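> My questions all concern the structure below.
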Amino acid sequence: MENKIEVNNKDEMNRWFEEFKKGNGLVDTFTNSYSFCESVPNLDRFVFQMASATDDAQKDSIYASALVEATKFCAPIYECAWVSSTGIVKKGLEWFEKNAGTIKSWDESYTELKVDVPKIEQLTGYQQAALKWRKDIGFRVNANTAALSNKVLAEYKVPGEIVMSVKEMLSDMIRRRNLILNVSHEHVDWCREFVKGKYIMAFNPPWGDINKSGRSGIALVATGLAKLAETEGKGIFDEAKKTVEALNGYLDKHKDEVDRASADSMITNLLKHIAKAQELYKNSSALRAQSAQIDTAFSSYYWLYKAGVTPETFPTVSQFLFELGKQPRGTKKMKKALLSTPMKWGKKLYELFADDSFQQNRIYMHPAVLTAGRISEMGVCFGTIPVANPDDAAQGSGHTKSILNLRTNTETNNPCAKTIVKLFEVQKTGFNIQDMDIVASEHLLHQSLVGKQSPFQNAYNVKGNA
């Protein structure tokens, strides 16, 4: 009783889908990708329920049930299937066994990672590894599983009725960004101009002294350079180096006109500043946030691997996940399942759970660390279709990024954002949102704004202001 999605290439994938599509009647009305979604999920009732709750557990059931509405029929079947395809599963799982070295940074520190804030080297390692993995196994079969490099989406059309809540969510998101952190535009601005080869600027830096240092006590040059990098990528450090090299040429050419000791000290200091800018950039909190985002497919495979799952054994995981999405089960049942089953991977996967180990604010958690909540990442990957009996998918299994598959476009009235907002509304009416470490609605919303349209797209490269 193995895995019925027998697929190794895009072509076979297409034929599989077609044979499935005929039997199941997928509709692409509200969904970006073909899905079981007949009618737009409507969650209005849940906020009313939430309001009439008295007990937190009840509030919890409510939120979960509301969530399952959004997820239950939205799964993008083609991509989910691909991701659970026999070919992908084999390669995906096999990949980590080949690449011990690539993943050493964090994989070998899983235990500490379970409790501690990750070194940026550990985040950056992950982010790179994910991309390599996708490349190696030929994960990307279409735009929906592509690794995004997208602009970063300034403008987003939203239905009027929700604008107020939409406004509310971002305000909260902006606040969260604010506390993370806590003249203004020329020390950075001076750097861009310099960076573009206007090396002359070095003679008259605006602070007057190349080495003047702001409240930080660190050079404005190094600071501005670092901020400039966060904004326009690490390309600039190289550009900066060329510019300094060029300036070195200029003084060399005018040897007689320039004091050689002064000249040498300067070129030196700029180099020292550049270095500081790079050390600054590494520990950029900005970089950390950008680097900290789960690549849903990558981690889900990582956990599979880490847990000892195998292609032969994988269908059991699909069932497990599939069952969780059908209706909310609570985590005790899920945990109980893991502990009960004769499947060896059951207890293994359970060990990876850091819910009880991690002592830092949750946002700081590495994205390769498993928590009960993140089980949802895997669920979308393998949980929407029970690979042993794919038709039972028609029955419906709800997972969060299943939500991402709803449509943003105005013609259909942006059902995606409409849905996200309501989730948020439901959560806000039950709970003191401002207090929570992590608000799922906000994360989703941010993700859509960056232009993610699939759970399986990777947005590490996508750089954007809001």
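Note that chain A is numbered according to Swiss-Prot, with residues 1-182, 193-476 shown in order.
We read in the header that X-ray crystallography, 3.1 Å was used to get this structure.
For all residues, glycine too, the Cβ spot is worked out from N, Cα and C.
Listed in Swiss-Prot as a mutagenesis experiment, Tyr374 to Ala is described as follows: Slight loss of DNA endonuclease activity. Under mutagenesis, Swiss-Prot gives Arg384 to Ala with this note: Loss of DNA endonuclease activity. Swiss-Prot gives this note for the published mutagenesis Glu387 to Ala: Loss of DNA endonuclease activity. The note that Swiss-Prot attaches to the published mutagenesis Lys411 to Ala is: Loss of DNA endonuclease activity. Among the mutagenesis experiments that Swiss-Prot reports, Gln457 to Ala is described with the note: Almost complete loss of DNA endonuclease activity.
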> In terms of Cα spacing, which of the mutagenesis positions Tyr374, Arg384, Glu387 are within 10 angstroms of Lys411 (mutagenesis position)?
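Within 10 Å of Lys411 (mutagenesis position): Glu387.
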> To the nearest whole angstrom, state the Cα distance for the pair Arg384 (mutagenesis position) and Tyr374 (mutagenesis position).
14
> Give me the long-range Cβ neighbours of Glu387 (mutagenesis position): same chain, 6+ apart, Cβ under 8 Å, in sequence order.
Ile304, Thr306, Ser309, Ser310, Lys411
> In whole Å, how far is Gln457 (mutagenesis position) from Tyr374 (mutagenesis position) when you measure between their Cα atoms?
18
> Measure the gap spanned by 10 unmodelled residues: take the Cα of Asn182 and the Cα of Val193 and state their separation in Å as a whole number.
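Spelled out: 10 residues absent, and the flanking Cα atoms 18 Å apart.
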> Same-chain residues six or more away whose CB lies under 8 A from the CB of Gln457 (mutagenesis position)?
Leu414, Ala469
> Can you see whether DSSP assigns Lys411 (mutagenesis position) to helix, strand or coil?
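Its secondary structure by DSSP: helix.
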> What is the number of other Cβ atoms found within 10 Å of the Cβ of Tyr374 (mutagenesis position)?
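Around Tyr374 (mutagenesis position), other Cβ atoms within 10 Å: 15.
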